[PDB]
Structures are given as structure tokens and as C-alpha cells.
Amino acid sequence: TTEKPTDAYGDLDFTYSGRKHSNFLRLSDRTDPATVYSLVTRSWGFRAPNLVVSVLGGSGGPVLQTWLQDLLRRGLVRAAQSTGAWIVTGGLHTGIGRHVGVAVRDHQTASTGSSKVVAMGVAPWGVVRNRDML
Amino acid sequence: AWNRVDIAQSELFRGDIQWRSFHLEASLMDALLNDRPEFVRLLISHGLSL
């Protein structure tokens, strides 16, 4: 294995209209997160967090229950939007990545909150579907 | 077609269906040909390519 400088970074648009550009980065695994914190909080532009909540689970692949869907829609996102927080999840659809993403889309639609919860996602490079456009 | 926002609103809050984009584009043409601006704001805020 040879260590090389990165090639995938910058903005990231989707086909859906009305939204800004997301930011991504191709990164080594054997590196330090201090330059990750400097890259996010300085170079892209993000505030300092007041709370970090990482959500794990997801034995129900296609459908999760409506009880937990009520929790993930309201009771997680209203606290991450009142306190000011980063919700760290996996950036792919599988598991509870969809139910978090649908919950953020539901909360961003259901109110004129004039802000969005900074939901950050990590993902391995190997399991992205169409990475050749990056 | 009924010009009732609450039905389409509640049916987009139902997390079972996995709404596909071509149904959203069909209902968007129903909202753009007729004069229903509130469905245009709702359906675009769900996420839809143009």
C-alpha cells in the first residue's frame, strides 16, 4: 500500500433543487482527526458544537416501527436544533441512515425553523455506489 | 384534484411507501396546470429535480 494525496473533495450537488451544495472528502484511515476538526470548523465553515449524538442500530432494514419513527422525527431533532448539535450517523442509506435522513427532511419541512440540523456522516470509500463521478 | 392540502401532506409524512420521483412529477403537473400554488411549494420542499 502506498500513501498518496487525496483527489475527492469539494462541493457535492444532487439532482434535487432548492438546496445548497453538500461537502465531502476522501480521507485516509490512518490519520489524525485534529486536521479533520480544523478542516470542518475552519475551511468549510461550521460552528463549534454544543452536543454530539451518534445514532446506532438498524436491524430493521426496509421498515422501522412508527414509535421509533416518532422519536427520531421529533425527540432527537428538536433537541439537536434547540441546543445546537451534530448528529453523527453513517452517510449511507442502509440501517437507520434512511430513518435519520427522512426525519431531518420531515423536520425541515414541518417548520419554518430557518436552519438545518448539521447531520454529519461517515462512510467507507469502498461501498459507495457511483463514486466515479467524484 | 380535490385541492385539499392535508391529505397530500399527511400522505407524505407516512414513512412506509418510499415515494418515487415520477409520482411526484406527475402530481406536480397536476399542481402546475391547475392553480394550486400550495402544492407546488409542498412538493418541491420534499425534494424533486427540475
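Chain A is numbered as in Swiss-Prot, which gives 68-201 for the residues shown.
Recorded method is electron microscopy, 3.5 Å.
From the backbone N, Cα and C atoms, a Cβ is placed for every residue, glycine too.
The following features are taken from Swiss-Prot:
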- A:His160 to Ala: Near loss of channel sensitivity to inhibition by ATP (MUTAGEN)
In three-state DSSP terms, the structure that A:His160 (mutagenesis position) belongs to: coil
Cβ atoms near A:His160 (mutagenesis position) (within 10 Å, other residues, all chains): 12
